[PDB]
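Notes follow the structure.
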Amino acid sequence: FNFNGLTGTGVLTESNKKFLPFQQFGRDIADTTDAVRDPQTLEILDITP
Amino acid sequence: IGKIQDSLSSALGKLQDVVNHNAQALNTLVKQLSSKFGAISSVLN
Ligand SMILES: *[C@@H]1O[C@H](CO)[C@@H](O[C@@H]2O[C@H](CO)[C@@H](O)[C@H](O)[C@H]2NC(C)=O)[C@H](O)[C@H]1NC(C)=O
């Protein structure tokens, strides 16, 4: 996948977290991308390996 | 025997230490995947 710059690989899944309405993606402790927001529909999706 | 139960219910530092050391090392291992070591970035892409 590529989300307007974020390049990665994995399974995408519907989320149930709530970003603040200016945050694009979420990170874990140890700093790995684990959630994104879809630019077009603006919904949060988790990224599992 | 009734007082052991109070003193614990209210001390396992040697067991907590082992756990903490291993987690602190595993986190340092992953946090190194974002250093350059003298390169232009940290990403192969
Ligand atoms: C980007 O464009 C798409 C369409 O090209 C937008 O999709 C629309 O979303 C609304 C939801 O509010 C629907 O009612 C429309 O029917 C959708 N249009 C189509 C053609 O499917 C999308 O919302 C746009 N991105 C943003 C962030 O608004």
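Numbers in chain A come straight from Swiss-Prot, and the residues shown are 541-589, in order.
Per the header: electron microscopy, 4.0 Å.
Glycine residues also receive a Cβ, built from the backbone N, Cα and C atoms like all the rest.
According to Swiss-Prot, the naturally occurring change A:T547 to K is described as follows: In strain: Omicron/BA.1. Shown in sequence order, A:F541 are the residues of the chain, 6+ apart in sequence, with a C-beta less than 8 angstroms from the C-beta of A:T547 (variant position). Reduced to three states, the DSSP call for A:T547 (variant position) is strand.
Looking at Swiss-Prot, the entry for natural variant A:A570 to D says: In strain: Alpha/B.1.1.7. A:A570 (variant position) is surrounded by 13 other CB atoms, counting those within 10 A of its CB over all protein chains shown.
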